[PDB]
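Participant: Please read through the structure below; I'll follow up with questions.
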Amino acid sequence: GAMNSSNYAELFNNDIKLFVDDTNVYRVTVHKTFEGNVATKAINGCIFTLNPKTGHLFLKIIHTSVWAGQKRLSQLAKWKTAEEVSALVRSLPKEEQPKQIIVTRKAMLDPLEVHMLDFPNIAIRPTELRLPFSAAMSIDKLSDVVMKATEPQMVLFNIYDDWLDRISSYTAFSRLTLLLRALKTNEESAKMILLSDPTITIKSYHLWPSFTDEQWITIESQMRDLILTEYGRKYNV
Amino acid sequence: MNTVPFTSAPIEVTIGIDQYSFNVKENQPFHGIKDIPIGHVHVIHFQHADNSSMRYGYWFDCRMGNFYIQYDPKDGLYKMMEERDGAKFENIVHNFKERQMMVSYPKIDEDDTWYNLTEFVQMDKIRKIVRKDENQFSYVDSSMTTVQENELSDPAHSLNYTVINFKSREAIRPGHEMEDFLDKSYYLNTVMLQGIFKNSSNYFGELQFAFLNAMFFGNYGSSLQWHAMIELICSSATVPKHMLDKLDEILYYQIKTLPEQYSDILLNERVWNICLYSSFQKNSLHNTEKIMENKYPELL
Ligand SMILES: COC(=O)Cn1nnnc1C1CCCC1
């Protein structure tokens, strides 16, 4: 059924699973028109499809041309996400196909269920976790590939860099969610924390800086302080 | 006019005949029902006074044979049987008719209610939903499950309604997932009408039969089928205009006949609010919308 804090270790077992987040599929800017009405302009988006055990991220870039001449774009975006996830599953060898797909928003359940009717043994599930995957576009190398795309494209990343050499997937996912939550809450301060020290830099083939074990502890503490600092700013605590 | 005689009435029972009902006392001199209108299917149904468990009954058409009811003390119910000796049957009916031991089917001449509820219902189609080929009449009860209910358990005692499942490969063409899920016209017109039912009269007959089994027996699977068949039409953008007009008439008479005190268990709020106020056909069921708003505004 739904995925919550009681079955959280299930994310790191040996049953292949993918999270699907559709927040960033249909993105727009809102602006006034010459006549004083309001218009939207779409910008490139992306589907965030992540294996939480391995860190493999299938980033399908959604080019603005897919919306051309279409109506009800917010609805279409869910069905387009489901179509693309279905296509991804069919493209994977059988032994790589997920046994479960967990959608971050309940509105993705029916579109994905309908697109996956041919896969009755893949469970489509919601989650009670509030996961900050919308902040994926705060990761500079991900945002750059999305905004530069001139056509639909799929790009593969490992969102954990090389962390699994040193830590478990439970800890790596916890680190990711903390980083993404901080980037979502105060992007400028999070990037400052992540980039202030110039002696520690991101490898060409990585998304995050090359922190030692001790430095990750320091960074994680600074991210938790940021989140708490912003909570206090928000609620006047 | 035709007659369903009773050998006797050994146990106290509420007897239904179509939309009518009456009580018979234990061992009362009751010998059946006369003046049954020829030209329609009928249902004769039972609820025992000492055990309201299992409503049960029989669908029949007096044009197909001479049927009578006799209580079986071993299986503990009133059973319909067919009398093959026509002369014996005529003689027994005449005797009971002369002794005034039959109730008269109490049809008001102005009243088209039963025709309006059974316009599309045919015995031959009933006998394919309810499979007991050795009898010309069909037994239904409160507890019988549907083929679809059994897939989600004795198959011989099941209601074989046409399975409707909005999230099934039958309902959704590969490549048309969004289209077919948000607009059920393919599933209604190609799969169901052209493919399975052949015409709208057969679809409406099954819809009407499901409603009647829900109302007269409290059969839960029948109520599910009734609502599914309504939702399938209302959720289709493309429906022949004659079908929408006829559906409005069908549903109006069903809502009109429904016992007010059973509305909470016979009407699905989600389906009705969706069909009347959100669906493609939300403006195509004027008569049904008006009776629903005036009789059951709480459901909405
Ligand atoms: C052979 O069984 C019977 O004869 C039963 N019976 N007894 N009295 N009436 C009947 C029914 C038989 C046909 C009409 C009513």
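Going from the start of the chain as shown, residues are counted 1 onward.
Header entry for method reads X-ray crystallography, 1.5 Å.
Heads up, the Cβ atoms here are built off N, Cα and C, so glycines get one too.
Dumping what Swiss-Prot says about this protein:
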MUTAGEN   A:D21 to N (Swiss-Prot position 1853)  Reduced growth at 30 degrees Celsius. Strongly reduced growth at 16 degrees Celsius
MUTAGEN   A:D22 to N (Swiss-Prot position 1854)  Reduced growth at 30 degrees Celsius. Strongly reduced growth at 16 degrees Celsius
MUTAGEN   A:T23 to A (Swiss-Prot position 1855)  Reduced growth at 30 degrees Celsius. Strongly reduced growth at 16 degrees Celsius
MUTAGEN   A:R105 to K (Swiss-Prot position 1937)  Severely impaired growth. Reduced growth at 30 degrees Celsius. Strongly reduced growth at 16 degrees Celsius
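Please situate the listed features within the shown structure.
Facilitator: Taking Cβ-Cβ distances under 8 Å and a sequence separation of 6 or more, the neighbours of A:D21 (mutagenesis position) in its chain are A:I47, A:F48, A:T49, A:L50, A:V103, A:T104, A:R105, A:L131, A:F133, A:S134, A:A136.
Of all Cβ atoms in the protein chains displayed, 28 besides its own lie within 10 Å of the Cβ of A:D22 (mutagenesis position).
Taking Cβ-Cβ distances under 8 Å and a sequence separation of 6 or more, the neighbours of A:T23 (mutagenesis position) in its chain are A:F48, A:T104, A:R105, A:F133, A:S134. DSSP assigns A:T23 (mutagenesis position) to coil in the three-state reduction, placing it in neither a helix nor a strand.
Note on A:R105 (mutagenesis position): other Cβ atoms within 10 Å of its Cβ, all shown chains, come to 14.
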